[PDB]
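Participant: Once you've had a glance at the structure underneath, I'll fire off some questions.
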Amino acid sequence: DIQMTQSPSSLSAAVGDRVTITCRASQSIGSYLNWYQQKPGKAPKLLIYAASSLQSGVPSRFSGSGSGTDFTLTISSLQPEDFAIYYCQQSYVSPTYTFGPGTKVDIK
Amino acid sequence: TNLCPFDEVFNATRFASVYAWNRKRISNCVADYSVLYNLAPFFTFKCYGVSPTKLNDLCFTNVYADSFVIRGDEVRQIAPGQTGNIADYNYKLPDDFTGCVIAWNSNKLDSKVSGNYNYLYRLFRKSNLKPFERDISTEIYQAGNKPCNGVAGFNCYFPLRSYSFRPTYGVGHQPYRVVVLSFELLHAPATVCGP
Amino acid sequence: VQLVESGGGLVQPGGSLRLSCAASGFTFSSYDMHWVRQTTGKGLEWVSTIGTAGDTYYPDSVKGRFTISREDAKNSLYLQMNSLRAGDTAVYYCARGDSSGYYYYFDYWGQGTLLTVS
Amino acid sequence: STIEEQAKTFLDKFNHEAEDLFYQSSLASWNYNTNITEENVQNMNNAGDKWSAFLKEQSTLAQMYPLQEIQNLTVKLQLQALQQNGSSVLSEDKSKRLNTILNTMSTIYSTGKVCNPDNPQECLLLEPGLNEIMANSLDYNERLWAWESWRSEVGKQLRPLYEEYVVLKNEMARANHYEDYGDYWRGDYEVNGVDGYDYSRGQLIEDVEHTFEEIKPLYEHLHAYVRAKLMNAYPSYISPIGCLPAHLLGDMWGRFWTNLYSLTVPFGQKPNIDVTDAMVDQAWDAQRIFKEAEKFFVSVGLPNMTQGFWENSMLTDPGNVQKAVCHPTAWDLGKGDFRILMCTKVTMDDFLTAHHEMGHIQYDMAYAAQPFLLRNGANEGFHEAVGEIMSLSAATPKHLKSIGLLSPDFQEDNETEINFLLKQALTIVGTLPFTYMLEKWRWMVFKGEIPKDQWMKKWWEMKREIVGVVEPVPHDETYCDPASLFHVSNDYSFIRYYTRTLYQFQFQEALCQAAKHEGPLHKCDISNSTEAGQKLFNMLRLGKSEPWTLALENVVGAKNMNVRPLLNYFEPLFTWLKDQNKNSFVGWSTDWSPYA
Ligand SMILES: *[C@@H]1O[C@H](CO)[C@@H](O[C@@H]2O[C@H](CO)[C@@H](O)[C@H](O)[C@H]2NC(C)=O)[C@H](O)[C@H]1NC(C)=O
Ligand SMILES: *[C@@H]1O[C@H](CO)[C@@H](O)[C@H](O)[C@H]1NC(C)=O
Ligand SMILES: *[C@@H]1O[C@H](CO)[C@@H](O)[C@H](O)[C@H]1NC(C)=O
Ligand SMILES: *[C@@H]1O[C@H](CO)[C@@H](O)[C@H](O)[C@H]1NC(C)=O
Ligand SMILES: *[C@@H]1O[C@H](CO)[C@@H](O)[C@H](O)[C@H]1NC(C)=O
Ligand SMILES: *[C@@H]1O[C@H](CO)[C@@H](O)[C@H](O)[C@H]1NC(C)=O
Ligand SMILES: [Zn+2]
């Protein structure tokens, strides 16, 4: 199976700042990546699909980039509600999908 | 309503050896993935780049059905970005491989008490194989710098060796039949869609 | 569009349970359902997948232990769980998956239900 | 190209063909063992001959691979193992003569038969004839007569022939660039090329000497207790301070003192811990016993065993016409085939033996991904020690109550603790001095430190100094006492049973540290402890790829063989021995003899 890693494990940023979180796969997977956001007490919600495309209804402040092994998710402006856990998931290998360990974004 | 010959590939009486894995080109037919699921888990069913659920309503140009027989512990080398005997010397899959791998145990069919030596693999090669390249020539592999003169000896070995399957082999060494369905999407009509 | 989970609770080790998910706002006979469980530390973990043409997928450590099923007439999803171990304590979510071509993704999940074993 | 790539390619070739031929030979041997027929014998002989010829050819071809131009440690280890196998260094005439010596060793030892006086028709073999009278009879004269008769009717036939064998083996070893055959045997413990993990071949002798020096007080106390109990049984046969007779040590050679338990019972009013009655009451069969053993093994996280284990391996005696050997063995046929061969009965001893063989199977499965030459224990003692720790854990009352084999009304007390610990010490503690003296004697004979005219004279010296055992009748140079043993005559290295023991408690005390066990080490049970299972499996999966020092350190945290866990395991027993022997003399004098 493809082990998935995220960085940084813990993160703190202020409202309105720009943040970037990186995700790494154990092997090349192309552009088959998805980004989910999970707020405390709620189920994770899809943010990004195909590692470069925007889901319908999500604000445009979320962006994804990267292909192969390294991927980056960037928030140009941080909102107070953005404090959550972010997961990167590989869709290259199916049906045994795997998720990232999850990076925590707080509010300063 | 001409169903693609998936039964020809999966229900073949005798599969081919891994060094010359049997490649069949499937095109201009209705792709019947509708029955590839009710045969239960085989031992492994992994689709890289696509999803097994969405394998009914997507058009493909050519379907390359690569059927062969390997051991159980070594089928894990049938995957993109893998290193091993099969990947280096027998069967290489590219990093951008989009397709599916179906691996099922065949101890009942491809094992003999006296030993099924009809399955061979290339143990030695000068360089690793490129994706989707078959080498069948049985030239004597030269290990050292001294000439071999086409005869086995010191630093001179036959490239092809025998699985020699027997029914009492373990799960990792039992004869596993592996079919790799490679899907190609080019500037073609892609007459293989299926209702 | 909504997904509602039910069936969580406290059960003895080695028991069985039947988790259920009710889906609304979309045609159930066009989406492929998934079951994903989450534990503290280990994070999210895909557990089951069922597609349109009666096909079921589970991981190596889950295959032969659970059983996913669907009812298009009732637009419901069901998950039988047997031989429960101490590692099954998790929050389970039912997932709707859609593909934008070659890329597969989980659109919406439910609310999740907590299952613990003592 | 570099010679390293050539060595790697040749090693891959040898791995493949050796795997194929070894599986063929193992299948033929298993077919012979489970089914003794002439066709099976012919198939086994053909497979073994093909395997041996292939091994000889491969070693001969490998001999032209120099050792010091390859830097990879794994490749060098495999090349050394393959080159070490080939003994074809001398001329064919003397090699065949040496093979004749070995065959004569085997045949004379196997066909040894003793006829009682005044009746040359009622003669008994060593097994089961003399073995039964040694392990069950208590008559001094009869055991003495059998002892002297077997060591005289066979040892004299082997003494000068064994001297010739020693000379030939020394010549062969010096032809292989070794100090002697003892150096050749100690080569299994040799480590070179690893920084910080090196183990010189001469270091093994010093380490074993130090470990025995640490052992000595415990063995002294156990010997004192056994001698006191025997003197209670034999008031006028054993002196309170003299050495124990060689013919009153359970079996013939004194390897194990188990049979003296009835003569050395701690508490004769309370029965020991046995589940045979519970086995009969609940109506258990062999399959249930092995399934519960596998449940114990998977409780600690050890992986699934293939269904082929249940399909192929015979658990019950077929009986009827099909005759099979009833010796419990763990068969690793290669290519994923693991089997167990034993005629299981409804017995707790068979339960523990099944656990030991199943642990052997686990150890074989652990290194199944290693290269063929490295698919073995890191040294000569890891495999059986790993097998024995499982029987150690299973025999504890905690597991018996865990799986319902023991009634909850039974309460563990210090009496059961003492009984179990003494029953174990009659096996573990007894065999260590004997193994030490035998291996040391053979090592120095190979070194030439013992002139021939002083073989037996020195052989019984160590018995009076190391094991504290005096021969019942003095022996001249015509006798050959060590050749009477199976291992010395058949030429199997005997040190493997010493270090193994010193490992089987190093692992256990380590695993109990990962199991958070509270209390005595004898009561420790690794069940329901995945930490101990993972810690053990870390060393089990290594095989012969890594040096045995590193493999040992991977579990015990020490890079050298240690005996402190062995003394800790018997610490309550050692304290009880102190309490019992505070009024009994401890120690033996070499001058005392039964014949005075
Ligand atoms: C060479 O290797 C072979 C491996 O088969 C050795 O033969 C086995 O040796 C083990 C113990 O060393 C025995 O338990 C087996 O019964 C042997 N099997 C056979 C078929 O002989 C052989 O002893 C090795 N020889 C040397 C000189 O190292
Ligand atoms: C192979 O034949 C069996 C028996 O007719 C059938 O059940 C199975 O579906 C066939 N396999 C395929 C891939 O059609
Ligand atoms: C045992 O071997 C003989 C001949 O080798 C064979 O005829 C017989 O069937 C065998 N028995 C079993 C139980 O396989
Ligand atoms: C030795 O060879 C093996 C297999 O080719 C390789 O995995 C290992 O890294 C090598 N070790 C060294 C020290 O070169
Ligand atoms: C494999 O081991 C697991 C426990 O780890 C057990 O539940 C399962 O039944 C085993 N497999 C079989 C076929 O018994
Ligand atoms: C076992 O413990 C009891 C409890 O005090 C004690 O009376 C008894 O002497 C102990 N047994 C031995 C052999 O010391
Ligand atoms: Zn054993």
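Swiss-Prot numbering applies to chain D: residues 19-614, in that order.
Note that Cβ sites are derived from N, Cα and C of the backbone, with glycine treated the same way.
For reference, Swiss-Prot lists these features for the protein:
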ACT_SITE  D:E375  active site, proton acceptor
ACT_SITE  D:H505  active site, proton donor
BINDING   D:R169, D:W477, D:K481  chloride binding site
BINDING   D:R273, D:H345, D:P346, D:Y515  substrate binding site
MUTAGEN   D:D38 to A  No effect on interaction with SARS-CoV spike glycoprotein
MUTAGEN   D:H345 to A  Complete loss of enzyme activity
MUTAGEN   D:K353 to H, A or D  Abolishes interaction with SARS-CoV spike glycoprotein
MUTAGEN   D:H505 to A  Complete loss of enzyme activity
Participant: Round to a whole number and give the Cα-to-Cα distance in Å for the pair D:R273 (substrate binding site) and D:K481 (chloride binding site).
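Facilitator: Distance (Cα to Cα, whole Å): 12 Å.
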Participant: Would you mind reading off the Cα separation of D:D38 (mutagenesis position) from D:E375 (active site, proton acceptor), to the nearest angstrom?
Facilitator: 24
Participant: For D:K353 (mutagenesis position), name the DSSP secondary structure in the helix/strand/coil scheme.
Facilitator: coil
Participant: Over all shown protein chains, what is the count of other CB atoms within 10 A of the CB belonging to D:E375 (active site, proton acceptor)?
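Facilitator: Its Cβ shell of radius 10 Å holds 25 other Cβ atoms.
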Participant: If you draw a 10 Å sphere on the Cβ of D:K481 (chloride binding site), how many other Cβ atoms land inside?
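Facilitator: Taking all protein chains shown, D:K481 (chloride binding site) has 24 Cβ neighbours within 10 Å.
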Participant: Among all chains shown, work out which of the recorded positions D:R169, D:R273, D:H345, D:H505 has the most CB atoms within 10 A of its CB.
Facilitator: D:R169
Participant: In whole Å, how far is D:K481 (chloride binding site) from D:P346 (substrate binding site) when you measure between their Cα atoms?
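Facilitator: Cα of D:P346 (substrate binding site) to Cα of D:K481 (chloride binding site) measures 31 Å after rounding.
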Participant: Give me the largest Cα to Cα distance among D:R273, D:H345, D:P346, D:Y515, the residues the record lists as binding substrate, in Å as a whole number.
Facilitator: 20
Participant: Measure from the Cα of D:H505 (mutagenesis position) to the Cα of every one of the recorded positions D:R169, D:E375, D:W477, D:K481, D:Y515, then give the nearest.
Facilitator: D:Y515
Participant: When the Cα-Cα distance from D:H345 (mutagenesis position) is computed for each of the recorded positions D:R169, D:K353, D:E375, D:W477, D:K481, which gives the smallest value?
Facilitator: D:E375
Participant: Mind sorting out which of the recorded positions D:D38, D:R273, D:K353, D:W477, D:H505 are close to chain B, meaning Cβ under 8 Å from one of its Cβ atoms?
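Facilitator: Filtering D:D38, D:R273, D:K353, D:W477, D:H505 for a Cβ under 8 Å from chain B leaves D:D38, D:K353.
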Participant: How many other Cβ atoms sit within 10 Å of the Cβ of D:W477 (chloride binding site)?
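Facilitator: Neighbour count, Cβ to Cβ under the 10 Å cut-off: 20.
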Participant: Do you know offhand how many angstrom separate D:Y515 (substrate binding site) and D:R169 (chloride binding site) by C-alpha?
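Facilitator: On Cα coordinates alone, these residues lie 23 Å apart.
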Participant: Please classify the secondary structure at D:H345 (mutagenesis position) using three-state DSSP.
Facilitator: coil
Participant: About how far apart, in whole Å, are the alpha carbons (Cα) of D:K481 (chloride binding site) and D:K353 (mutagenesis position)?
Facilitator: 45
Participant: Taking 10 A as the limit, how many CB atoms besides its own sit near the CB of D:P346 (substrate binding site)?
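Facilitator: A 10 Å sphere around the Cβ of D:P346 (substrate binding site) contains 16 other Cβ atoms.
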